[PDB]
Amino acid sequence: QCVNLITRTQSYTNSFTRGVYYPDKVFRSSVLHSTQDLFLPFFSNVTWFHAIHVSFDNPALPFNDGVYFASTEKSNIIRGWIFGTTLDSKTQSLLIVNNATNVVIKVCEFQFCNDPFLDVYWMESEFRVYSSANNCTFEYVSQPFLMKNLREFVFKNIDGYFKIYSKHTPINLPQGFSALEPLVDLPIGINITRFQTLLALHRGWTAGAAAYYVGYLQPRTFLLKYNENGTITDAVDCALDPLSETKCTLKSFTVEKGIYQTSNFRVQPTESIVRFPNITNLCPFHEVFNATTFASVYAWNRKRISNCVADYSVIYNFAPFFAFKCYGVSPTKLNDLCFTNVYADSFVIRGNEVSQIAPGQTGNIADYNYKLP
Amino acid sequence: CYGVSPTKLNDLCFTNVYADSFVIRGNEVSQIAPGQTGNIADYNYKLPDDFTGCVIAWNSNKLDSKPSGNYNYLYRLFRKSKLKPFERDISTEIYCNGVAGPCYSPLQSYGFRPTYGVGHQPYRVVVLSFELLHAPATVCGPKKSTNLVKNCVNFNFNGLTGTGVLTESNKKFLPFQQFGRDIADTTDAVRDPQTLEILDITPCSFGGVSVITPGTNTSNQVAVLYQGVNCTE
Amino acid sequence: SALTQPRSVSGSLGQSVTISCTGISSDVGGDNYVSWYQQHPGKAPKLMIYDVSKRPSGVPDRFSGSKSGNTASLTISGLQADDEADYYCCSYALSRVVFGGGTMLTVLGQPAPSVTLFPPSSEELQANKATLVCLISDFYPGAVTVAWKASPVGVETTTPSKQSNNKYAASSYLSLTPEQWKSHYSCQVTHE
Amino acid sequence: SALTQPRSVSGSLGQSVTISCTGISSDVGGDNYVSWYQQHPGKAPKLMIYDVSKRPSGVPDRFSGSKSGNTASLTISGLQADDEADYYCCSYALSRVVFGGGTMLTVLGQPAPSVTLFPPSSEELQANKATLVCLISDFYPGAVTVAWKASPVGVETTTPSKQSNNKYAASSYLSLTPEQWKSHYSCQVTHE
Amino acid sequence: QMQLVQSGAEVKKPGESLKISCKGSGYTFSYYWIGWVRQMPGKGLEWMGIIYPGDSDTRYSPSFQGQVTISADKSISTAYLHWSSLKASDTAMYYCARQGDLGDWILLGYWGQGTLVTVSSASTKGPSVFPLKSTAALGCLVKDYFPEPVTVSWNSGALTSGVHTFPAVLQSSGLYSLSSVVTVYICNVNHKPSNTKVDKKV
Amino acid sequence: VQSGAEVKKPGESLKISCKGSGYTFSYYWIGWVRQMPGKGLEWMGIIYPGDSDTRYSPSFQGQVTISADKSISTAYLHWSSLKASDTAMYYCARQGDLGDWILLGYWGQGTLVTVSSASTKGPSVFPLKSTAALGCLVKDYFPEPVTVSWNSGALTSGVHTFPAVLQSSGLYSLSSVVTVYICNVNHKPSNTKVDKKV
């Protein structure tokens, strides 16, 4: 079924120093390490959502460069996250269900409802989130994820690999630092743009409320501080304020009195401009590769080619080549360049004699028939 | 094999090896490499610039080709944007109205026939993606393990070769941490694959050797000064 | 591009003919990709002229070709009685051959046709049929008037004829009923 | 791995039958590498079901298959008399062809066996032999018992017959001496 | 000397997808290109494509990219054509040609015997023969036959001198007719599409 | 149509064949599958018409080789140092345009090779109240593939042939009936034909 029951409101809260996690699984102690990866900026304005069912209104939240999920609901309501780009059974979509034991992580072509939820009836939910899914490719089952306690999550999708970070720290978003640990790294290879949480309720639907935090990650650079035990206790957001930039440049948390020259500022470009000649006539390239008979070696003929749109992509469909060595230019990055005049030197030589067609070579064909500078 | 050797591969360990399998056209085997551009790269299968592994590919004209036309292999020709590295797109939408004819179908098929010579024959590609890093190794080579000795021997922990002494460490390695790294970017501690104990890696004893000698025209007896090293070491 | 050729040409015995054909393309490596073929009516085509600078084996020396820009010419000397056939130009510079519209070579010369009559058999008369056949042959022109006398009289006939013995013939089949056949006939023939 | 199939099944005319097939492996590239073959007793095998998601050419629409994990099933409807044949499921996921344990399709329906007795010939009696042959045929059920009377009487018999007329047949050859045969026989046949 | 031969003429209906073959001998067949030429009645020649018997690097004309395919059996040195979805526009003569040692790979050195494919819908109507004061010569008439390739002989071909055959004449009703006379007798007519031989005496 | 199966002893390197039609022996896979009496099919290997990239089953790597003839499109098999358990019905199958390269689209006729060492004892025929039907009897013959005909095959309707019965002495016995006459018996392993009239 597909019923719109869950409603959601929005609010804002300041995330002082939350969202720090280990960039790599290496042990470091009593050393300041600088890393560049997707992190949560300090003192950012994260959105605090409030979901409540009184007994459409909850659109899918964007997933621009990962997201940071946090929730202090100590009743086990959050039971997974939906990941996808269109969520209408057009492409693959990641579905995570964080139940009591042996959670299931499967990506398929789900037909998600407007307001997905789990209907616990105890018996597990009958999967009212999706209508049907048959063309699935990957499935993963492992231990539950983090089975007043605060739970934090970080999801990233880089080069097809989906990285999950999580760490539970008891609280009395308070101040301090709490680094997250890498828990699950699974490959999906799918485009993720929108995401939505799952609220668990019992079924005559039982009323309830839930609150969680959502923060969007950005490519940042942090200066992590490792104590003697090997745990992150402090961090510096080099792009927050110029003081933090000086701290990252000096690689120290204490900056003495003075003037320091930080990185230079540069005005970023607003748009791209492409300027090419207005020639539109096709190229005579379809007059040399489809020739009946070439000339001899001593009488090699060349064809001057000018005033054309040289689309070299039509050459690959004819036949492969035993030698496609391009000197100074790349075979793939060839349709995005201009040339003064291109001459196609066509000649037929013996098979074993194809060794001297190159700069600086010598032989019977090079020194007497055809020489390249 | 990018970053690894095709022959020196049975002596290393890996975290998780994924074998990507797909068949492309013969003349279209040019973009299976980091940083390449083209139709199959930007629309079908893209490799990251930091790729590490062996891109195995061979001809399969005798298996994936039929004279009557083997149309069961498709390829995406049109797409709204370029494909990211290690991304999959199986959607059958038309790149207008509900049907094509004016927008066209982006899922074209290969005309795999034995009549077509080299360049149009199907080629099977097996991308053995390797990730060798500080992550705990789950797959290794056929090399057998030896007994562990502590307190100056050569060690080999999951392919990490070196020379030094091993001592009982008092560190607090996390379950997902396998190797340690000091300021000098060297390995100072490592976790054994068999036993979960942590052992520190310290280089063996060394020091400068300064020879104290008078003029050769006076005598031939010399003195040796082991600077920085105690007499008991 | 498409090759252009005259559909019908006129010649004579002992004269020369220069078949023209334009629309020839060229590619890198040469421009002499011109060849000619001869196909007699009802026979397989035969290669007569290829690489006009040279001549094939077995082909008589009276056949020759030449090139002038994008226009080629086929020169045939001494048109004999058995030279009446079709000729086509071929260009294979772009790895694709193309043929012209066809040049039907006809010759003129010095030529009273023979007229015979044959009544139908009894097997057709018993089946309510009557096919009156008038046979005309021994005439040089490729056209002849066929008719019958009742006043001058379905009926079909073929004006041209194959060159089996360097001559032309004609035939017609007047389909009528046996009653109309026995009610009276004489074949009416008119020559140019 | 080896494919497991039921050794014998019992269908019915007009009803359906589902032949199971377990132990099917799979490799990277798909899991629908399941095909069935139809082999008549003593005849040439014919491809009947392959790629169950599709339908082969020439095979009637009353044949279909399904997939459920590592277990497959062959759904056959409209059982007839000529449908009695052997069926085997095949798996070719790892580029290796494997076959099941063999399946025999039997159908039920509405079925008096023909009992005949023949005395030994003169050529057998001249060779000091006396063979008493009792022939049994034209019986649909597979229940038959052969016995002779001398007081009850080497002797061999074969219950199954060859698929030639869609009917079962059995025969027994009692070999005795002519002196003991002339000193006295009757054939006793028990059938449902 | 090198020889080349094709299969017999065939007449099919639109939708039968007939197949033709060509066999050569006396030379290394796997090292000479071979193709086919389309010739419609009353118009110029048309080229479909060629094939290399060693490796079938088939090259088709842009006007024949989705209408016919060319194949060759390297095990017996025999080419094979396959027409998909035959229509009324395929009633043309098919002449085969080879490379030869005269010109380039595309130059047609020699030619074959040719195969006629006539598209019809008369269901291959059977032929009929009828015989014919002036005596002197005798003749026979063949009427009510739809297929074109019909030949007439005299006494099973035993008499050749004085024998003459005139071209067929197509009537407005859709039936052909031809006349064959002999200088003076049983006239024998053989129908290739139906393999029926009719005997008639004047 | 396939060649007959001659009774051979282990170590004589017999040969089997099969004739197929309806395709081009250029790029279509083709192989051989055997079937022993009392068991199912067993895939041995396949061969390619061009470069013979033969792929044999793990249980048939060094037991049988493929020697099919390409010039006549007739398949053949070669053996060396055979065994007694090699008696099986060999079926020739090809790829076909129906499925993949490994899928078998068509099948041959199949020939049951017989291996024995009983010296190929010659057969014997003996004749037999219904008149109305008659019959004949065939006894004292070791080889199994023995067929019986009536009037050299002039009568086909109302004729039935019962399977042979295995005797205790190793021989067999067959019975035949005909609706009513000379009964003809042909013995392939011994090339002996015996005629009998009731």
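One is the number of the first residue shown, and numbering goes on along the chain from there.
In case you wondered, yes, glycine gets a Cβ from its N, Cα and C as well.
As recorded in Swiss-Prot, the features of this protein are as follows:
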| type | residues | note |
| --- | --- | --- |
| MUTAGEN | A:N98 to Q (Swiss-Prot position 121) | Partial loss of biliverdin affinity |
| VARIANT | A:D57 to A (Swiss-Prot position 80) | In strain: Beta/B.1.351 |
| VARIANT | A:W122 to R (Swiss-Prot position 152) | In strain: Omicron/BA.2.75 |
| VARIANT | A:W122 to C (Swiss-Prot position 152) | In strain: Epsilon/B.1.427/B.1.429; when coupled with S13I induces resistance to NTD antibodies by changing disulfid bond in positions 15-136 to 136-152 |
| VARIANT | A:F127 to L (Swiss-Prot position 157) | In strain: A23.1, Omicron/BA.2.75 |
| VARIANT | A:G204 to S (Swiss-Prot position 257) | In strain: Omicron/BA.2.75 |
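Shown on the structure are the features that Swiss-Prot records.
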{"residue": "A:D57", "record": "variant position", "DSSP (3 states)": "coil"}
{"residue": "A:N98", "record": "mutagenesis position", "DSSP (3 states)": "coil"}
{"residue": "A:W122", "record": "variant position", "DSSP (3 states)": "coil"}
{"residue": "A:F127", "record": "variant position", "DSSP (3 states)": "coil"}
{"residue": "A:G204", "record": "variant position", "DSSP (3 states)": "coil"}
Notebook entry, point to check: Where A:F127 (variant position) and A:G204 (variant position) are concerned, what is their Cα separation in Å, rounded?
Noted result: 18
Checklist line | Spatial neighbour of A:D57 (variant position) that is closest, considering only the recorded positions A:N98, A:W122, A:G204 and their CA atoms | finding: A:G204
Next item on the list: Could you state the whole-number distance in Å separating the C-alpha atoms of A:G204 (variant position) and A:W122 (variant position)?
Entry: 16
Notebook entry, point to check: Counting every protein chain present, what is the number of Cβ atoms, excluding its own, within 10 Å of the Cβ of A:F127 (variant position)?
Noted result: 15
Checklist line | Largest tally of Cβ atoms lying within 10 Å of a Cβ, found at which of the recorded positions A:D57, A:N98, A:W122 | finding: A:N98
Check: Given A:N98 (mutagenesis position) and A:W122 (variant position), what distance in Å do their CA atoms have, once rounded to a whole number?
Finding: 16
Checklist line | Cβ-Cβ neighbours of A:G204 (variant position) (radius 10 Å) | finding: 5
